[PDB]
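Taking it in order: structure first as structure tokens, then the write-up.
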Amino acid sequence: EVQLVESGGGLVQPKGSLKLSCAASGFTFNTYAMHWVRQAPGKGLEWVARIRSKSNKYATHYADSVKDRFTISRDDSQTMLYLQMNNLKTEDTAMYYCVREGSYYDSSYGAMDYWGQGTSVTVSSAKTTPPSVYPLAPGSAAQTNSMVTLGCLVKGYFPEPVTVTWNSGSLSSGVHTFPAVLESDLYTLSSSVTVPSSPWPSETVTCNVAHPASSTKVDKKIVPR
Amino acid sequence: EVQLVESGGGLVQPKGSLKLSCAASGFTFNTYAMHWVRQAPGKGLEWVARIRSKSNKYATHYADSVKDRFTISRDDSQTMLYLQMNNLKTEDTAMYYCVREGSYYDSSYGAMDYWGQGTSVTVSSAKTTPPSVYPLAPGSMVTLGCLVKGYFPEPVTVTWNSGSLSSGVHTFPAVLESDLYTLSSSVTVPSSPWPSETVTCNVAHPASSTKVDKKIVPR
Amino acid sequence: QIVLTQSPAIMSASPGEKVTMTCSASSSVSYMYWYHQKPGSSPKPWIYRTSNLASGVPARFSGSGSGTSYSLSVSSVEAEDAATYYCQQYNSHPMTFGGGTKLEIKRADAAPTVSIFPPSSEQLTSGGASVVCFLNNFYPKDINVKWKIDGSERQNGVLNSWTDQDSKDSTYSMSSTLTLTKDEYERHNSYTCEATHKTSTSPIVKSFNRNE
Amino acid sequence: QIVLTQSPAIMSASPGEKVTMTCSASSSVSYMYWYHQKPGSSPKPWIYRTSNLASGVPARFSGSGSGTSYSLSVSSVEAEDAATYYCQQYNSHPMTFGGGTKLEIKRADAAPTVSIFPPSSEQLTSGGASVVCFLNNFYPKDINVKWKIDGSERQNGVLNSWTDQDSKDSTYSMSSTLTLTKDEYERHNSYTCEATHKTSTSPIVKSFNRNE
Amino acid sequence: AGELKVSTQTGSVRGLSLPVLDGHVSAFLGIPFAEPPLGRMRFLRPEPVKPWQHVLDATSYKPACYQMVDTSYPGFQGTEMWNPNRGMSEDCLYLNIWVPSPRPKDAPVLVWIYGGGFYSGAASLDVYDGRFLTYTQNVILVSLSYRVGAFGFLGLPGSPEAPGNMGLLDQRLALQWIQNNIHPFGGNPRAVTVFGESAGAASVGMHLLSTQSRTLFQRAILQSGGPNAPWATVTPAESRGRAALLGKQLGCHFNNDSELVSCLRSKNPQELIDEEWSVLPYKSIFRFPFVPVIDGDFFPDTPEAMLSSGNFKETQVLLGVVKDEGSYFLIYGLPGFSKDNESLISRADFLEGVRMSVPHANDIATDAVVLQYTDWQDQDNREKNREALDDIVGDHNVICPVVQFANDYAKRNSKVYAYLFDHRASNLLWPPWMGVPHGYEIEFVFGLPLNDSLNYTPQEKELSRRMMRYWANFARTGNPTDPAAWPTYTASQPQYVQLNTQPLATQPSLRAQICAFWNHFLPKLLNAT
Amino acid sequence: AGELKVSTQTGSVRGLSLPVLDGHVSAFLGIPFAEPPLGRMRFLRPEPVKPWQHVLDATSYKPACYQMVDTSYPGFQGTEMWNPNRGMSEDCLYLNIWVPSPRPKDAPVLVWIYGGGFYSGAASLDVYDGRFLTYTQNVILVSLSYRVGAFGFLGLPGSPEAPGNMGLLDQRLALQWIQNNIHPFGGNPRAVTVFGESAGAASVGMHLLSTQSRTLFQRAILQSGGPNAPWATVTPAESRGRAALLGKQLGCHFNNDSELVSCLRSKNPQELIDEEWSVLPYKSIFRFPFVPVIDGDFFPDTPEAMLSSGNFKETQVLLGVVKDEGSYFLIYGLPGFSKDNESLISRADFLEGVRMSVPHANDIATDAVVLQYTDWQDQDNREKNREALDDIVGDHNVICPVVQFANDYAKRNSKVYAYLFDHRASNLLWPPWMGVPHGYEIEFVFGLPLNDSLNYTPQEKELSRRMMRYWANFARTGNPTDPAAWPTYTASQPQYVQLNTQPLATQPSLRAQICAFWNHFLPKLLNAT
Ligand SMILES: *[C@@H]1O[C@H](CO[C@@H]2O[C@@H](C)[C@@H](O)[C@@H](O)[C@@H]2O)[C@@H](O[C@@H]2O[C@H](CO)[C@@H](O[C@@H]3O[C@H](CO[C@H]4O[C@H](CO)[C@@H](O)[C@H](O)[C@@H]4O)[C@@H](O)[C@H](O[C@H]4O[C@H](CO)[C@@H](O)[C@H](O)[C@@H]4O)[C@@H]3O)[C@H](O)[C@H]2NC(C)=O)[C@H](O)[C@H]1NC(C)=O
Ligand SMILES: *[C@@H]1O[C@H](CO)[C@@H](O)[C@H](O)[C@H]1NC(C)=O
């Protein structure tokens, strides 16, 4: 199975430097042309750079807005792709995808046939703030039967991203994790979960929130009031 | 005194060869440009060829009617000029003068300032015939003479009293009729010296290697 | 810079309807590649070299085009087709992508399930007070939300957030958070979360009282 | 081939007269050179580079000219000046010479001194017979000679010869030789040498008789 | 159909009827002319095809020979039109045939030898489809395939395990097959014109030189190529050094000469391709790794020496070039060059570009190339530097070898016809700076403008129709003109014609002054240093 | 007189009044500026003239320095105009001066350095008479004389008996004299503009370059010559080899270096001249035996090295050429050439003519000269071969050194002004093929067309008047025009003007492409072989 795992992302001050990594598996890496593609929040896709195989003399091509600041490199022995980013600008704030291009051998020839989940890069002068995770339980016992809406608020964190799951991922249905909102260099996020009146509070409902930037892992049990 | 003496001339058959010589004296030969100039009988002058000094790399220039058939040469150690003539033609029949050109140093710069007496060249298929020299005596002044009849080719030398009789002499130009030349010379002397004093015409035709002295005798 | 123009930016179709998305290139290109993108996921290959469907893409999808004009079609649209579709050219450097087309699938109008939540003890003990309101699983997307504190409207300190359409139930959901000081929150009783949506001719309201 | 044209071909002037010879060049030349030529002698340099007289040339001589037109002059002509004058150019190869100008000096008309000579014994014993006639020291040059054998005119076997003008006495001389067979000569008596010249209104005749 | 059935000396064959304009044609694709060079048969001479029973499906093109594919722009026809369109395999020795309808008796036969610098190419390319030539000119179009890369040209002269010119021996084997089997298709083996572009034209020239190939055809066309081209041939000592380095790059252990081939015969075809270009001795352009080698049998000496001495098949030749021969190659290495920008290269870049174009050259020879191609009044002009490199690359590698070929051919009293394709397509996919680039005459020769699905001007249809006639008239006559327009080429009168959307115009000199530099002086310089 | 009396730092001078057109000028001729180099003073440095008492007759030109005289056509001005007109002697160190009437106060001073390839020349030539420039341009015209041949340049560097550049020292001594004595003649020594043709211009350039000889003038004119010309300078080792061979040719017996000079000082002046050309190492043209030698003092290195590094006097320069520079030199050696025929030379003759033009060249350098000057479409054209040699000889020896000088001079922001004299005389004595030959601009510069005894067109009078103004205006302003249009020359913009019977027209490149061959590539070639 083909996998692409980005790392190295985070908060960098403007004019600063960062180096992204990409762990590739499930294919003959050395025979493939690799790419870095970025997506600013709420925006489309912007190609960053390409690096061809050793046969195509490791030929690198760059997007003009990036041409002598960024550097694409690969280490075929470790099946790794890298993006060295120097003199970072507020404009570079985006999700960076490590993407594979289909070879002549594939039906996908020329396409971006595998994209990694991404590594978030935030170029700001603002500082790292951990989130405060609060439970949202119903105060007034309204319609019981049939469904219950619980949720949890992830307040005042910087930068993005924040991971939110319910019941360590086993609670998928009835979940709505809303996109984060910035107000005065601090993000706020919320996640709601609907379960029947029968499983709650009889069965444990917990929101697992992770903010790796501030190195924060919190599990909040939604408890009745 | 400057002197130029040509030799080598004479009768050559057509398509034949001849080499003219020229003895030069009285000047620094090696520093002078030398020339060969020709004059057909009764005609004007035609330049043949030039040879410059050793400093001007013995540079030779020829008249087109002669280019590659004639060759002009030098031998400065012997003060000699030469003209090697090959594939001779009837047109080449002429008197050939060896001429000196005046150097930048002379008033005569560029001019043919010295010409030799010449060497006669006759290009013909006809043969060498010696002349028959006959006296002409009559049958205040006396006219005697002598006829030089039926010779080939030209020239013929005629003198009176081995040169001591100069005045009163008329040696007429030769006339060709059927490839044979005839010439006459008259001499006027007073009635007193003849026949009392010997009158002799000395005729020379070097081609046939002929030398004749004829005493004009009364009859 | 070959500029790819996708139109419409947002497309709305009922289930079973034929739909065509276009991609217009500033300069002629040899082929067009298409990708789809779903919320919280990276793009996925959809169409290879103008018209070749990617492994796993349903047959109802088709690609076509020439020179400067390219298109993606769906013969009979389903709820699972709710995504953003981008076109890409690999004719000239830099390889470029279009702005995308948000494909939205129509469905029966659905009223929102509104839930209000007072500030948690832990937030109050930390000095702050946030009131949360969720307005979940509604259609159409067009919704407006207002807050009232003891009858008077409140606009300052409100952070609104909206999800993209759900592929499974064709619905939209919203969140709204009123942030106040613990001091200000403890000076009032009524906290009201009021919504306006197609499904009702009167405001859809939820409320709580600090003294309850 | 620069062609030099001398004119007149023959010039006649009285002693003391100013005379000018011209030389016309087919193409323009930088300088002209002149030489004089006397009978039985090779040419001698006369004028150097248009105007400079050669060593020993009398002051009465001058040269001049430019481009294509050059000339040689004598202020006061003398008998000594009887010769042929040639012009030469040494501007281009081949160096060329003009046709020449025969300068003849006029003088008082002089009748010819005619002498007839029978065939020598020497000639007769060899089988042939030539009768010689000299017509010496006459002016002008224009003379005609006829032979008569026993009163009848004879033209066959006659060889005529003429000298150029003498520099010392301005005269001309002629020779005429009637040649027949010994057999033919022995068949006749009268041998007559008859001349026509300006100086006489009647033929000038000399004769001999085999029987005298 | 009926018509679509053909029985030959090697077996029977299944056809296909194909519509063209107001009529039809017949096509027979995938006819083998050899055994597959697989396992222990890889790098060997081509074994002639063992006759089959009964009917063979010749309705589909077969795959191209394993090659390095150009993946620089996967979504661009400009590069993609030259890449394999029906896959790659070692089993690739097949020929294709297009016949007019109704099947003729003794019609002319045009054999296409594709280019790709001996490392690439395919007879199945859309640009080499014989449909329009066979319908508008009533000729028989054949296209052969030949082994490329180390597979076709691993050169260890003397050794039977890798003779050295296997690709040329595949070409030859197909030519031998056409002779023994083209009459059942309605063509005459005695009337065969061999034509090709780039390495294809070099290959055509290599068949006018080697004796054993001479007897297999009548005439020849050489399009944008010559056998005496600098990139076309190799020294037996170099081809050996190249083969050994391949082994070392692939981690081989060998003592004997055949010990090296055994190790390579095991390595996967892509493993080999991935190392094939590392053998080249310099940083260069227009230089290919495995190419024809002067062995002593196929090549008894160099094509230069052979053309000079005049030992070639004395026949008539159609030759020619495009306006911008070099432009395509510049963008594959030379600093500052791209099809995606104006390629306004600096004086610094121009100089390194000269060094990459004459790679075997010493400093004095590089100085000579710089002298001829510099405007000494405007040295730092980036547009002139661009144009100058396009000229160095075009002249050195394409135009000047062609001129030497034409001069040496006419020196032996052979009729030679010269063209210049200088019409740029109204719909060309390349940037303006690249002009009329290398290989873009082919689409006109093969009749592609006549296709309404391809968007060409009516003026482009006219020129294609004309070029097809010229090519066909030459293939039949040995003179491409007919109404009584195109004169012969001599070294004394090096006349050539302009092929464009204008009446055939004549031009007096086909780069004689400059090619005197490349052909006479530049070698002389190296013989002295 | 009045103006015919002048008293100077060295003595008193008696003049001569000369009528010119509607007025007159004053001339002072035969003014010594040095002691006679006779007996033991022959081959030595020039000793400055010992002041005299009382008045010196400066009413007649003095004789020219002993030289080889051109006797090829004694009755032709074409050659004779260049020969000594007032005799030859070792006592020849005299300057001639032409002053306007009435005598000015601080008028411009033009100093003429005559050509003749350092083996010939005279200030007394009719073509260098200053009458017209003095009268029409109200300028002072001075003409110096300098030793030539072995007498002026017998090179034995280090030895005081023959210091090598004796001729350029004579020139210098005259320049030193002009400074100390031209104001009593009514001139300004602050406005001394030096000018010369061929070796004269090489001399001018050798004064812009050498050390104690650059303060002696303000401006410079180089006409059909440059100091960096191949025939202009010699290696100290060659000049020595040349001097020794002279001794051996003259039957000398010498061990020491000064033992040589003693033997030569005895030999008659004509004895030496008659052997002077036998020293040359090759069969050549435009190569002179005794020429300036790079010693270490006068020349601290080569003029090429000096112009390149910038070791020279930075000042305004007027330069230029004639349409046919080479044509005069062809008829003095090259096979098949004459002024008395069309000189339609064969390919055989053309090749030997190339070998005589680049004599120090090896086979590869000869091949390079043949490559540039051959029409590879029409090789056997006798008219092109003739034109080609005229170009090789003109470019190698005259035009290309001038362009290197002009490029190296503007490589300092110096205002350099370039011309091309291309009007051929209505009354020129040379054949048509020779065009506008070497040295025939001089008669226009010196005003000869204004003389009614000389037969020139009224259109020729206009151009002479104009050239005299340009020369004068440059000597005055440093810009040969007056604002109310002749541009500067740089290595970047190599513009030049046409001097003819048509309004000053401008041309963009003065042989930049070809001179890049001669100046950049041809030396490089020899440094590699
Ligand atoms: C016109 O396009 C030219 C082609 O460029 C490609 O296409 C465009 C559209 C882009 O996608 C571009 O990224 C592509 O490269 C373009 O020429 C290029 O110019 C850049 C500089 O701007 C060159 O980059 C430098 O490359 C070297 C490595 O080069 C190797 O490959 C080339 C291939 O030809 C060889 O010639 C070389 O010898 C090498 O083997 C890098 O070392 C160098 O370093 C930079 O980064 C390091 C840190 O990693 C720093 O230390 C340095 O300071 C530098 O910042 C550069 O990356 C590029 O090689 C060159 N391409 C070619 C093919 O020549 C040209 O500039 C365009 N015009 C304009 C106006 O943009
Ligand atoms: C290959 O080399 C081995 C020795 O290393 C030897 O046994 C073998 O026979 C050689 N084969 C040939 C063909 O030379």
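Per Swiss-Prot, chain F residues shown: 34-517, 522-566, in order.
Per deposition record, X-ray crystallography, 2.7 Å.
In case you wondered, yes, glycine gets a Cβ from its N, Cα and C as well.
The active site, acyl-ester intermediate feature in Swiss-Prot is assigned to F:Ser231; the stated evidence is sequence analysis. Other Cβ atoms within 10 Å of the Cβ of F:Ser231 (active site, acyl-ester intermediate) number 31 in total over all chains.
Same-chain residues at least 6 positions away in sequence with a Cβ under 8 Å from that of F:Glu358 (active site, charge relay system) are, in sequence order, F:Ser257, F:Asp423, F:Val426, F:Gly427, F:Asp428, F:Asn430, F:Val431, F:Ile432, F:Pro470, F:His471. Residues or ranges marked as active site, charge relay system in Swiss-Prot: F:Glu358 (among others).
The active site, charge relay system feature in Swiss-Prot is assigned to F:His471 (among others). Mapped onto three states, the DSSP output places F:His471 (active site, charge relay system) in coil. The local packing around F:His471 (active site, charge relay system), expressed as other Cβ atoms within 10 Å of its Cβ over all shown chains, amounts to 25.
Looking at Swiss-Prot, the entry for mutagenesis of F:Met101 to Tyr says: Increases peripheral site inhibitor binding. In the three-state DSSP scheme, F:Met101 (mutagenesis position) is classed as coil.
The secondary structure of F:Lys316 (mutagenesis position), as reduced to three states from DSSP, is coil rather than helix or strand. Within 10 Å of the Cβ of F:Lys316 (mutagenesis position) there are 11 other Cβ atoms, across all protein chains. What Swiss-Prot says about the mutagenesis result for F:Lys316 to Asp is this: Increases peripheral site inhibitor binding.
Taking the Cβ of F:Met101 (mutagenesis position) as reference, residues of its chain lying under 8 Å away and at least six apart in sequence are, in sequence order, F:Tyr152, F:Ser153, F:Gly182, F:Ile306, F:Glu309, F:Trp310.
Spanning 4 unmodelled residues, the distance from F:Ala517 to F:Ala522 taken between Cα atoms equals 9 Å.
On a Cα basis, F:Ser231 (active site, acyl-ester intermediate) lies 21 Å away from F:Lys316 (mutagenesis position).
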